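These notes concern the structure reproduced below.
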Amino acid sequence: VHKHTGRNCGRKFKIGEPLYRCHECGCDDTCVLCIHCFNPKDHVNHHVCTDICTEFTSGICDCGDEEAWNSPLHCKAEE
Ligand SMILES: [Zn+2]
Ligand SMILES: [Zn+2]
Ligand SMILES: [Zn+2]
C-alpha cells in the first residue's frame, strides 16, 4: 500500500501519471502530490491544478514534506 506514515512520500512520477498542485496549500509551483496522496477533502474550493506528467516535467511527491505546504495535509493513502 502507498502509506508512508511518519515520513515523506517521495514517490517518483512516471510520464503520463497525474500530478496535483494547490495554489493555496503549496509553498510554490513545484510543490506537488501524487494521486495516492492527494485528498480532495483537504482542498474543497481550493484552486487545484491537476496535470499529466510529461518527459519534460519530472519529480517526486511532496506529501509528508511539511516544508512544501502551508496547511497540514491528510494523506489519502492513510484513509
Ligand atoms: Zn505521494
Ligand atoms: Zn501521502
Ligand atoms: Zn489545497
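All chain A residue numbers match Swiss-Prot; in order, they span 115-193.
Recorded method is X-ray crystallography, 2.1 Å.
Placement of Cβ uses the backbone N, Cα and C atoms for every residue, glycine included.
Sequence annotations record features per position, and here Swiss-Prot assigns Zn(2+) 1 binding site to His118, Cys151, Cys177, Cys189 based on experimental evidence. Residues or ranges marked as Zn(2+) 2 binding site in Swiss-Prot: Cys123, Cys148, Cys151, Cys175. The Zn(2+) 3 binding site feature in Swiss-Prot is assigned to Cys136, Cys139, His157, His160; the stated evidence is experimental evidence. Mutagenesis annotation in Swiss-Prot: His161 to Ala, described as In DHHY mutant; abolished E3 ubiquitin protein ligase activity; when associated with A-933, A-1175 and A-1763; the structure shown retains the original residue. The note that Swiss-Prot attaches to the published mutagenesis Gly173 to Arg or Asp is: Abolished ability to degrade proteins with type-1 N-degrons without affecting ability to degrade proteins with type-2 N-degrons. One mutagenesis experiment catalogued in Swiss-Prot, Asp176 to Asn or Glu, is accompanied by this note: Abolished ability to degrade proteins with type-1 N-degrons without affecting ability to degrade proteins with type-2 N-degrons.
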Remark   = binding-site residues near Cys177 (Zn(2+) 1 binding site): from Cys123, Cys136, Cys148, Cα within 10 Å gives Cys123, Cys148
Query = Could you tell me the C-alpha distance between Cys139 (Zn(2+) 3 binding site) and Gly173 (mutagenesis position) in angstrom, no decimals?
reply = 18
Query = For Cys136 (Zn(2+) 3 binding site), what is the secondary structure state per DSSP, taken as helix, strand or coil?
reply = strand
Ask   = Do you know which of the binding-site residues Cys136, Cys139, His157, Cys177, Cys189 end up with C-beta under 6 Å from ligand 2?
value = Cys177, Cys189
Query = Taking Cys139, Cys151, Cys177 as the binding-site residues to compare, which has the smallest set of other Cβ atoms within 10 Å?
reply = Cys139
Inquiry  = Run through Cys136, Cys151, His157, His160, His161, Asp176 for me and report the recorded positions whose CA is within 10 Å of the CA of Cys123 (Zn(2+) 2 binding site), in sequence order.
reply    = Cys151, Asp176
